[PDB]
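Take a look at the structure set out below.
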Amino acid sequence: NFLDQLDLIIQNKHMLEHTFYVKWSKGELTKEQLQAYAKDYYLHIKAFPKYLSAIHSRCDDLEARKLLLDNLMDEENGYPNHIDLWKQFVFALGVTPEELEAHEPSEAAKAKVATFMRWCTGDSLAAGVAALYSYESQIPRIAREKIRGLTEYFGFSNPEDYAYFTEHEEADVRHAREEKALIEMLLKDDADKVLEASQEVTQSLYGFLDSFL
Amino acid sequence: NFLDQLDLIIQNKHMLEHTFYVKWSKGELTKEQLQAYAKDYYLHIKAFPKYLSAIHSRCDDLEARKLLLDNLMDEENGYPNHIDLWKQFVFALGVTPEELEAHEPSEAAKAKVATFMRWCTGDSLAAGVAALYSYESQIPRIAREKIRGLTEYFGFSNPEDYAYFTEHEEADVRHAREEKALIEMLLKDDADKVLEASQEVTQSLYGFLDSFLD
Ligand SMILES: [Fe+3]
Ligand SMILES: [Fe+3]
Ligand SMILES: [Fe+3]
Ligand SMILES: [Fe+3]
C-alpha cells in the first residue's frame, strides 16, 4: 500500500503535466525559456550527489550504503559524469561555459534544492530516499519526452547533444528501482514521512517549473 | 608550514609510540587483548565510509568531491571491501561472527568515532579531512608493524589472514596523499582548525588504545 500511495502522489503531480512540459511537447517554448531552464537546473544537478552522500553519511545499514554508493558512483564517477553531460547539453543549447558559471540560481531553484536537502539531512533515511525517488522516478519518462522535443522542435539532429537524456532514459530506471528497495529497507514506522516528502518534493518541482512561465 | 605542523602533530602523537604498540612490537600482548582490540575497532571501520560521505555531502568543490569519492570507493565498493577484510582479520583471530556482531563497542570506541564525526560534520571541510588524514597517514607504517607482529608472535603463517593490512600498506599511501591535497584545496583560512583536529584526533586515538591496558 504505502509504495503505491507514493507512486500515486507522483503520478498525480508529475512534471510532464506541468504547463511547462505541456508547452514543451507541442513545441511552444522559446529558445530563451529553454536556455533559462537549463542554466537554472544546474544547481540541482551539482547538488544531486550531495543528496546521496547526505543519506549515506547518516546510515548504518551496510547493505543500504552499498546501494547508495552504487547510485552515487553512477552520478559522479568517471568522465563524462552526469554533471559533465548536463554541461554538454547546456553548451549545445548555445549557452557558453562562462555564462553557465555566471548564472545566479533563481530563488525557485534554491528552494527546490533546499527541499531535497532538508529531507536527505533529516531524521528519516527512508523519507530522504523517497524525496529523491519522487524526482528520479519521473526522469525516464521525461528524458524521452525531452529527446522527442529537442529533436522535433529545437533542431537537435546530432544525438551526442542530448547524451544526458540518452543516459537517463536507462540509468534512472535502475536508480528508481534501487531507491524503492532502499525505502523498504530503511523504513522505521515512518511511511507517513515518506508520503509527506513526496508531496513536498512534487510541489517544489512544480514551483520550479512555474518560474519559467 | 601548516602541512608540516600537521605532520609533526601526528609524529609526536603517533600510535606506534603508544604503550599498546610498544607491547605489540615486543610480542607482549595476549591473544585476548588482540581479540578485544579487533572487535572494538569495528565500529570505526564501519563508520569510516560515513566520515567521507559526510564531507562529500557538505562540499561544493566538484574536483574535491571526485577525490573524496575515489577514497570512498576504495573503502566500500566491491567485494571484499575494507569492512569485509577487517571481518576476515577478526575471524582469523578466533572470534566468531556471532561474537563480532554481539560486541558492544566500548565507550572509548564510541568517543573516538564521535570525535571523527564531529569534525567531518563541522563547518571546516579542510579540518574534516585533516581529522581523517591524522589517522590514515599513520596506517601504512602501522599496517606493516602489525603484519610483522602477527607473523612473528601470533602465528599468522598464511598471508590471507592479514589481507586488511596488506591492503592498507598500499592503499592508504594513496589516501594520505589525496587527503593532503584535499586539505589545501578546501582550505579557507582555517589552518588553525586543521591543526586543532589533528591534536584532537591523535589524542582520541591514544584514549582508545589506553583502554586495552586497563
Ligand atoms: Fe543522474
Ligand atoms: Fe540518477
Ligand atoms: Fe581502508
Ligand atoms: Fe583508506
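Sequence positions for chain B are given in Swiss-Prot numbering; the residues included correspond to 7-220, in order.
In case you wondered, yes, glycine gets a Cβ from its N, Cα and C as well.
Under the heading Fe(2+) 2 binding site, Swiss-Prot lists B:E81, B:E142, B:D178, B:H181, citing experimental evidence as support. Marked as Fe(2+) 1 binding site by Swiss-Prot on the basis of experimental evidence: B:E81, B:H88, B:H174. The note that Swiss-Prot attaches to the published mutagenesis B:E81 to A is: Apoptotic activity is decreased by more than 60%, but the mutant still binds to death receptors; when associated with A-88; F-170 and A-174. Listed in Swiss-Prot as a mutagenesis experiment, B:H88 to A is described as follows: Apoptotic activity is decreased by more than 60%, but the mutant still binds to death receptors; when associated with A-81; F-170 and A-174. The mutagenesis experiment B:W92 to F is recorded by Swiss-Prot, whose note states: Retains 70% of PABA synthase activity in the presence of iron and manganese. Experimental mutagenesis is annotated in Swiss-Prot for B:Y141 to F, with the remark: Retains 90% of PABA synthase activity. Retains 80% of PABA synthase activity in the presence of iron and manganese. According to Swiss-Prot, the mutagenesis experiment B:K152 to A carries the annotation: Retains 5% of PABA synthase activity in the presence of iron and manganese. According to Swiss-Prot, the natural variant B:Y27 to G carries this note: Inactive enzyme.
Note: none of the recorded positions B:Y27, B:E81, B:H88, B:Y141, B:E142, B:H181 has a C-beta at a distance under 8 Å from a chain A C-beta. In terms of Cα distance, the recorded positions that sit within 10 Å of B:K152 (mutagenesis position) are B:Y27, chosen from B:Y27, B:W92, B:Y141, B:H174, B:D178, B:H181.
In this structure, the C-alpha atom of B:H88 (mutagenesis position) lies 13 angstrom from that of B:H181 (Fe(2+) 2 binding site). Ranked by how many other Cβ atoms sit within 10 Å of their Cβ, the recorded positions B:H88, B:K152, B:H174, B:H181 place B:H88 at the bottom.
The CA atom of B:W92 (mutagenesis position) is located 15 Å away from the CA atom of B:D178 (Fe(2+) 2 binding site). In this structure, the recorded positions B:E81, B:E142, B:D178 were compared by how many other Cβ atoms lie within 10 Å of their Cβ, and the smallest count belongs to B:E81. Fewest other C-beta atoms within 10 angstroms, among the recorded positions B:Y27, B:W92, B:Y141, are seen around B:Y27.
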